[PDB]
Amino acid sequence: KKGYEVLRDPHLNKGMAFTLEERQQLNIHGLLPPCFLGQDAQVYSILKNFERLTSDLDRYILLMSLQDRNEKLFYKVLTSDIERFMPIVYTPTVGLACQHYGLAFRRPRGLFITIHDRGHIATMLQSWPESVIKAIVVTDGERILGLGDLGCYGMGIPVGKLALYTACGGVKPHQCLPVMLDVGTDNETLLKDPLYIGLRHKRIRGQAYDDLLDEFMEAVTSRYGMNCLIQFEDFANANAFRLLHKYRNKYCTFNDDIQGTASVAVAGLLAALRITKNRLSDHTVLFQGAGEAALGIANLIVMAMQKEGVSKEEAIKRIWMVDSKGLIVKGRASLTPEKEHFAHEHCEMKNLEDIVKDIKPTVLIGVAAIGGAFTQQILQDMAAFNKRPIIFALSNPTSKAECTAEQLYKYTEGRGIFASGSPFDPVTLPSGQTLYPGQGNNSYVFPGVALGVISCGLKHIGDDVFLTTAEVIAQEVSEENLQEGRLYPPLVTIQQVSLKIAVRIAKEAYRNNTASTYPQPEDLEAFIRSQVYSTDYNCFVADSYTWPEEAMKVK
Amino acid sequence: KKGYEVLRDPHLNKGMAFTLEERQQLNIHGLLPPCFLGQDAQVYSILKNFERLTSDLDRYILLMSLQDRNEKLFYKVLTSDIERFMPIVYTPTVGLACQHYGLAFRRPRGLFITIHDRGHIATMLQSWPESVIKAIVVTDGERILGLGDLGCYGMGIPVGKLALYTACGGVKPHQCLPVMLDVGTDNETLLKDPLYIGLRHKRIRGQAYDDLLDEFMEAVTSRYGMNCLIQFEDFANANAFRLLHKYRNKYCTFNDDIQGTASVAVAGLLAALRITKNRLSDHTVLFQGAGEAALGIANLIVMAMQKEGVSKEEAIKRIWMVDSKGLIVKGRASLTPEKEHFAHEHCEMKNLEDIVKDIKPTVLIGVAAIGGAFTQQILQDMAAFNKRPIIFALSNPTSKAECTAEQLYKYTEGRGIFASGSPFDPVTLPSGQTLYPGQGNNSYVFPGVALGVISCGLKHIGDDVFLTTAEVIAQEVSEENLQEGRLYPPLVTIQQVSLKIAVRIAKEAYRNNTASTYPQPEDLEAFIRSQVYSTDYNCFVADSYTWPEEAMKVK
Amino acid sequence: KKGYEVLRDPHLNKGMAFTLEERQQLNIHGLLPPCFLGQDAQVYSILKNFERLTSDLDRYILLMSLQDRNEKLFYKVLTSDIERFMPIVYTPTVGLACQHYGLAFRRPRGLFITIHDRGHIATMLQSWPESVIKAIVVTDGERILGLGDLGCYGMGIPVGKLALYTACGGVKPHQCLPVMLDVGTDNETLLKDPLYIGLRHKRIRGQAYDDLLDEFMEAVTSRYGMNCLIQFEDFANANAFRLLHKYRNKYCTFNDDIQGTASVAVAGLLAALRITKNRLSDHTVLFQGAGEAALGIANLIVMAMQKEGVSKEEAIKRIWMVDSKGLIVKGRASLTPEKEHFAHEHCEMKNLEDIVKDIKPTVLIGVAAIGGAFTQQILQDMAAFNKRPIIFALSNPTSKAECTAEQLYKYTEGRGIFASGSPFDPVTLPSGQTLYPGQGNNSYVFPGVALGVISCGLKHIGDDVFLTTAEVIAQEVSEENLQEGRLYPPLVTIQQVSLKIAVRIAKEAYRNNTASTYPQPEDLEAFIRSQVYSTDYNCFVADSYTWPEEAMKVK
Amino acid sequence: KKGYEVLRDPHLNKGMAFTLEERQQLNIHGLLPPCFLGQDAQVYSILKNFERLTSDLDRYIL
Ligand SMILES: NC(=O)c1ccc[n+]([C@@H]2O[C@H](COP(=O)([O-])OP(=O)(O)OC[C@H]3O[C@@H](n4cnc5c(N)ncnc54)[C@H](OP(=O)(O)O)[C@@H]3O)[C@@H](O)[C@H]2O)c1
Ligand SMILES: NC(=O)c1ccc[n+]([C@@H]2O[C@H](COP(=O)([O-])OP(=O)(O)OC[C@H]3O[C@@H](n4cnc5c(N)ncnc54)[C@H](OP(=O)(O)O)[C@@H]3O)[C@@H](O)[C@H]2O)c1
Ligand SMILES: NC(=O)c1ccc[n+]([C@@H]2O[C@H](COP(=O)([O-])OP(=O)(O)OC[C@H]3O[C@@H](n4cnc5c(N)ncnc54)[C@H](OP(=O)(O)O)[C@@H]3O)[C@@H](O)[C@H]2O)c1
Ligand SMILES: O=C([O-])C(=O)[O-]
Ligand SMILES: O=C([O-])C(=O)[O-]
Ligand SMILES: O=C([O-])C(=O)[O-]
Ligand SMILES: [Cl-]
Ligand SMILES: [Cl-]
Ligand SMILES: [Cl-]
Ligand SMILES: [Cl-]
Ligand SMILES: [Cl-]
Ligand SMILES: [Mn+2]
Ligand SMILES: [Mn+2]
Ligand SMILES: [Mn+2]
Ligand code: NA
Ligand code: NA
Ligand code: NA
Ligand code: NA
Ligand code: NA
């Protein structure tokens, strides 16, 4: 393609990086100022623009616009200082963006499918420029992080997730599709908000909702193929599980919040074991929350424990859960079949601190979006019953973190092992030792899992894929990392980590013959490495070459 | 047109204003959130976005992006509150933008022709999406406002002018082309500036430059037609004049800085006469500056006086000028033929205040871009020998204004009649009366002159056109306006004033047979009104309708 | 798509079959006369146009132009009377077309890859509008039917083959790509021909040629996938066999001339056995020719005989061949490894008639492109030592057929069982009985084999596929068919036969796990039927529908 | 503009008169046979096609 149409297509636009000869051939010479530069120069300019801003939202908006203008440059900047820009494009800033999505909105991104478009989804996929999609992150916006129902403002998440698909996983941008399934919203505040971009009516539930979802899945895989990876993100509890169970074995799909979190959670405990000097089956885990994350994580912990040689029954007995009504115990009221799995014989309790004192767990996991649930008392108690207690404040965004790295280390005398879903700066204990709290976030799992699935075309994703991936991650945590308090490999190495996760997933796929990409590559690492996205700009010059002169003569 | 490419075309893009039916027919249903809204709603969000910003530079980028995303919306927002947004799109903010163009740069706009493209201009015009252009604003960036040589960063100016072409004149945006002729820059600072977007070398002068200009004019008129309007803007002294004289009679062109300024300046004096209760031939004008603006304004003033009944010779004797070397007197050194035209018998002088006290003028016009040249002294002196002195601080941007509205009104005890190139807020005198200083800026002239020339196809623009336009503008100043201290009709009525300027120019054109649009309209006003740009969106639904039924049958 | 561009795209163009509403929405209303018609009406006008022509070459051109104008209409016409149009679009007219390709040329069709394009094939595949190709028919034009080296004029063959892919097989036209690999031509006549459209130089051979082919296969499968079907057609002997052997197990490819012909020839023998009332192992085959067709057929026959219980050695003993040097016997000079395979101990012989009298075969197959090789004497001899001799004049086009249907039936006194590569009209014997000579032509094999490979994605095509296909075809020959003298099912049922061929190929592909399309359909016949091409026009009206009214409300 | 779309537009289409370089830049190299001819060589082939016709209506259609 050519002309000014190129400058408006972010997948093609190189900006002033366009060569004098490229510009001339593309019929755009004169539409750009008379200066030519490389990505480094362009990155410089962006940083000057980023530096001068004075609000995270403004930084977000700046980057989102870059993403809408020059694809390569966007990712070049992202990967240039992942630790610096991820907090803007992903948690916690992405939640802030979703809260003001109507305000931050500029150019649309993604595919918005409505409950009112039932029976016409197949047609709408046509509207999407790309005809070859290999991955999709979808949400209905009912459980945006620990922020609740943000309706159509929730589109910010899929966009963020996919940003890492490329930035941290190497998955090509052009093959991914962020999707919003707006069936309404129960958030009264949004329904009254003048800037709200979604349907102004309560969420439609029941059979209608279910049929919408079936059509979506059927339509996507029909157009893009049965190998298309569908990643559910931030759906409400009930919907999340039923949908997973319903499609898990029918399509190539998985739920990030349920399975991706479990993977990273276990990856941290597996790593923590090298500090606590014991076996996972010697621990006693207590969850604040009993939803998607808790239930997903708890299940993976059990599989991990059985792998150690313990029985399924013994493993489940070491896992305790607390929901909005209190400690989940046998015979308690308001219990679900899934919760009943961890209902143990015990009197009922409501106060979290009393529960911590009673259960005396070795691992405290926070996944209930409850502010500073992990108070100094709770933290002190953990430091009291444990030589080195493991503390996981997983709720996102930052404002929902069960506790801070600072407080964790402060109230546990620097003996607590910490991890959180949202980023925290390093902490220098009184002893002068600087600890670097790790980020237990999906971000360590979904990019590699995607690179993997897409690479070998794994037909379906079993729970073993996440357990194995939890091991691959932990295997990348160095002794040096561990000594700094890191339960995960440094973020700057995320790409390398993703590759390994991808290669490992491929090896298993072919082994169990669940793969689809054939013939099988003689060297999987080499093959996947060659399938990864490249930050470099392509050359838009026509492929000119000469023929012998006799054969090229004009008659 | 078609699909997503529609959403990237600002001339077409309607954003969420596209109807469900339009989106479905345009193959973009799904690419936009599930909410449909009108322009009012769209303007609201834009304002909430403009409101939260905290820098003029930022507000500029905001609007500029808007213009790159939704044409109709952009202009709907500007005219919604011209007095509020013009300062952002035009003076003085536009000057600040030019100073930091490299930084503010996002998406390119306009046509950038280089000195190294000599012999290829014709082809480059093709790279421009539009093949039908009626107006063109060119600059080489050597004299950007009173900011000097800003090289390629000067592109911001033609874009500003054109913005007003539409917003103030009603000229259709799609038919206008902003152009930057980059032949280098002598600004050592820019040459070292890492963000500079132009050619990194001193300006090329001599015959190479002249050939480039001739080619440009030729290229532009051959492609777009002889009737194409070429507006020269912000060129250096020497070039501005010779280029104007060189193409004046050959093509449809004029120089905004020399002729447009002259027109508005005369319009103001004509209005002031109704406060000073005398005739223009009764005044004595003193110009701080003897450049493009000064010489142009002086020339029109002379014509205006002669039209009163005074002789050429007598008129000239009433104009005094001061340049970098001091008062322009007969037999002084460093004099140009143009300047020696106003060189009177008198002793040399350099001190401005002493010059004011010696010549004792009734009107003081500042056009030398000298900060606060009109000091307390000067202003007091003026209010001393003049019952009601006329003070014109025309230099731009604000930072160059010879003096402020507050200063003028205070140091002239409220008896001074003020006007300036850049905007100043209302002033409330100690007497309790609030004055609304007018803005003597080209903006009152070029929009209407363009509407006029384009509408009737006036082959060439003579000085009479600007004198007539000056009378037209003054004619629209009401007694009420005068009573408030306005030498110009309120800015909120600028569209109507442009209409009358256009209608007038048309009538003259047909009378003198210099028009080209035939047959001549019976009602010039009605004709022009129907030629004006509309801010309303068009409907993108296919024009569907039925034929009988026997004729519509399928055989 | 939209606009006049639609009318020029044969894959979209519906002609006057475009609905008024379609024309209005596609922006073509007014570009077509004021009448709307159905396909039947359109076919009628085509037939009127075909009727008035007076030459086969002109009928060819008419139909080729139809194909370049309206795709569906083209195939609608072909399938409306396959027995009438196939002889025009295929053998023998296609051979005539190729001989005058330069003269018949109008609009180009297919992909022309030259030997001078080595190292740039991948680039050239981009030039091709479709990015999703599933089948390709390639030729270098060195052995076009029995007409020899027709160089670039040979493009007519791949175009013809693919015409039947769709017409007889049901394969989608847009997913197929006809390719010509021009490396020159040794035909002195064409080099001198002023209308020749290929490279005017002797064919390039050796390593250069082999590298071009490797690059071709690599580029095609890299861009279109390893499952892309590559059908080699009309390559010279040496090149045909080595290319087949070299890529056979590496890509999804087969050689129509060697393998397709084998399949159809055995299909006919299988059917013939039901007339001769005996087993294949009871016959003695004699081939007039020892090349691509001869060796391929000979090979399939052997496999067929072994499946009856006979050993490989015993089977080979029943097959004799004659080449340009005469009867192929042990120790004979100028023999090939492949030929030596059938070199039996026997005295050398050169005269075909004498050879027939000596070997006394029960099956006479002609594949040497030798005019009327099967003389009256030979035909009489065959009817002398065989109650019911089986005569196959497989050489194409008709002017190369070993003998005519009339001649065969006349000189065998109506006892000879006939079949030919090119069509012959029914024959009414003196007894009054009318026989319908069958057509033993690849056309019975490649369409169905293609529909099958493409459908289930069979990685590689082994000879078993052709042997089973032969059985599938013979299975479709009814008792009635046989009684009329038909060795193959009637042409009018070819689409039904192809389907059966495909469903069987699929079944075995999944059984042997050599398929690629997964999950496997529960009903293969139903799946494949749903994938077949539809001759009906699509509806180009936008998918319009409404949402509730509150959700459609414009703010 | 470019691509096979150019071959279909009679105002732009040059047939085999398109140069090797033109074809490569227009993204149509390969859509035309490996032969380059001038207008007169093209006229010649038109005349041969005209000559063999035997009806004015056919010559009209050609
Ligand atoms: N990688 C990561 O770091 C990651 C990944 C996914 C999710 N998360 C975070 O985890 C949080 C929840 O996600 P989810 O998917 O698990 O949501 P969910 O399914 O809604 O689960 C939330 C749970 O918290 C419980 N809860 C509410 N108030 C409580 C209270 N006062 N005391 C104890 N428990 C209480 C709820 O109880 P009931 O059962 O009574 O309703 C519910 O079971 C979010 O903030 C999210 O951002 C982090
Ligand atoms: N509509 C409007 O409000 C409008 C329109 C056009 C221009 N302007 C303003 O007018 C200003 C100049 O524009 P221009 O085109 O006339 O520029 P120009 O051609 O550069 O002329 C500037 C003149 O000022 C003289 N000068 C410089 N310093 C002086 C000093 N210290 N004391 C006395 N005279 C001095 C120069 O003298 P020499 O000849 O000796 O060098 C020169 O004649 C700009 O700031 C611009 O913003 C306003
Ligand atoms: N589906 C169909 O019905 C179908 C498909 C493919 C081909 N065919 C036809 O089969 C014929 C041959 O094609 P091919 O691909 O097999 O070509 P090929 O590989 O060149 O084989 C031709 C063979 O005929 C031999 N020959 C030449 N003159 C002979 C003569 N006077 N007496 C006996 N044998 C002679 C040649 O012998 P040497 O080796 O000594 O040179 C050669 O072995 C063509 O006319 C073609 O149209 C029909
Ligand atoms: O749900 C979340 O909070 C996440 O995935 O980071
Ligand atoms: O030059 C200027 O400042 C203008 O034209 O307003
Ligand atoms: O080459 C041939 O003769 C054929 O394919 O039928
Ligand atoms: Cl850039
Ligand atoms: Cl013919
Ligand atoms: Cl012949
Ligand atoms: Cl038949
Ligand atoms: Cl139809
Ligand atoms: Mn999530
Ligand atoms: Mn200016
Ligand atoms: Mn063939
Ligand atoms: Na006919
Ligand atoms: Na053809
Ligand atoms: Na193989
Ligand atoms: Na033999
Ligand atoms: Na041609």
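What you see of chain B is 2-556, where the numbers are those given in Swiss-Prot.
Every residue, even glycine, has its Cβ placed from backbone N, Cα and C.
The annotation active site, proton donor is assigned in Swiss-Prot to B:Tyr91. Reduced to three states, the DSSP call for B:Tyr91 (active site, proton donor) is coil. Non-local neighbourhood of B:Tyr91 (active site, proton donor): B:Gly161, B:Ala164, B:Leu165, B:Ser444, each in the same chain, at least six residues away, with C-beta under 8 Å from its C-beta.
The secondary structure of B:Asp141 (mutagenesis position), as reduced to three states from DSSP, is coil rather than helix or strand. Contacts of B:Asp141 (mutagenesis position) defined by a Cβ separation under 8 A and a same-chain sequence distance of 6+ are given as B:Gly155, B:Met181, B:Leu182, B:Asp183, B:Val184, B:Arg204, B:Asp235, B:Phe236, B:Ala237, B:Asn240, in order along the sequence. Under the heading of mutagenesis, Swiss-Prot lists B:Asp141 to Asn and annotates it as follows: Increases Km for manganese 14-fold. Increases Km for malate 5-fold.
Look at Swiss-Prot and you will find B:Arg144, B:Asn238, B:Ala291, B:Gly292, B:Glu293, B:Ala294, B:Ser325, B:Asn397, B:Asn443 tagged as NADP(+) binding site, backed by experimental evidence. The Cβ of B:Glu293 (NADP(+) binding site) has 26 neighbouring Cβ atoms from other residues within 10 Å, across all protein chains displayed.
Per Swiss-Prot, substrate binding site is recorded for B:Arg144, B:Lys162, B:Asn443. For B:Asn443 (NADP(+) binding site), the same-chain residues 6+ apart in sequence whose C-beta sits under 8 angstroms from its C-beta are B:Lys162, B:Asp257, B:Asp258, B:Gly261, B:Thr262, B:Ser264, B:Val265.
In the shown protein chains, 26 other C-beta atoms lie within 10 A of the C-beta of B:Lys162 (mutagenesis position). In the three-state DSSP classification, B:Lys162 (mutagenesis position) falls within a helix. Here Swiss-Prot describes B:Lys162 to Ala as a published mutagenesis experiment; the accompanying note says: Decreases kcat 235-fold. no effect on Km for NADP.
Per Swiss-Prot, the feature active site, proton acceptor maps to B:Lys162; the stated evidence is a curator's inference.
What Swiss-Prot notes for the published mutagenesis of B:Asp194 to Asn is this: No effect on Km for manganese. Increases Km for malate 8-fold. Counting every protein chain shown, the Cβ of B:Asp194 (mutagenesis position) has 17 other Cβ atoms within 10 Å.
For the published mutagenesis B:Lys340 to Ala, Swiss-Prot gives the following note: Increases Km for NADP 65-fold. No effect on kcat. Taking all protein chains in view, 18 other C-beta atoms sit within 10 angstroms of the C-beta of B:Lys340 (mutagenesis position).
For B:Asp464 (mutagenesis position), other Cβ atoms within 10 Å of its Cβ number 16. The DSSP secondary structure for B:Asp464 (mutagenesis position) is helix. Under its mutagenesis annotations, Swiss-Prot gives B:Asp464 to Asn the following note: No effect.
Every protein chain considered, the tally of other Cβ atoms within 10 Å of the Cβ of B:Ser325 (NADP(+) binding site) stands at 10. Proximity of B:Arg144 (NADP(+) binding site) to non-local residues of its own chain (separation of 6 or more, Cβ distance below 8 Å) is seen for B:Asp150, B:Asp235, B:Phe236, B:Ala237, B:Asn238, B:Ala241, B:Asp258, B:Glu293, given in sequence order. Checked against B:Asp194 (mutagenesis position), the recorded positions B:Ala291, B:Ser325, B:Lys340, B:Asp464 differ in C-alpha distance, with B:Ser325 being the nearest.
Site extent for NADP(+): among the recorded binding residues B:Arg144, B:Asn238, B:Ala291, B:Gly292, B:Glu293, B:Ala294, B:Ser325, B:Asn397, B:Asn443, the largest C-alpha separation is 24 Å. Rounded to a whole number, the distance between the Cα atoms of B:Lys340 (mutagenesis position) and B:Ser325 (NADP(+) binding site) is 12 Å. Taking the C-alpha positions, the distance from B:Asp464 (mutagenesis position) to B:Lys340 (mutagenesis position) comes to 19 Å. Rounded to a whole value, the Cα-Cα separation of B:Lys340 (mutagenesis position) and B:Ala291 (NADP(+) binding site) is 7 Å. Within 10 Å of the C-beta of B:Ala291 (NADP(+) binding site) there are 25 other C-beta atoms, taking all protein chains into account.
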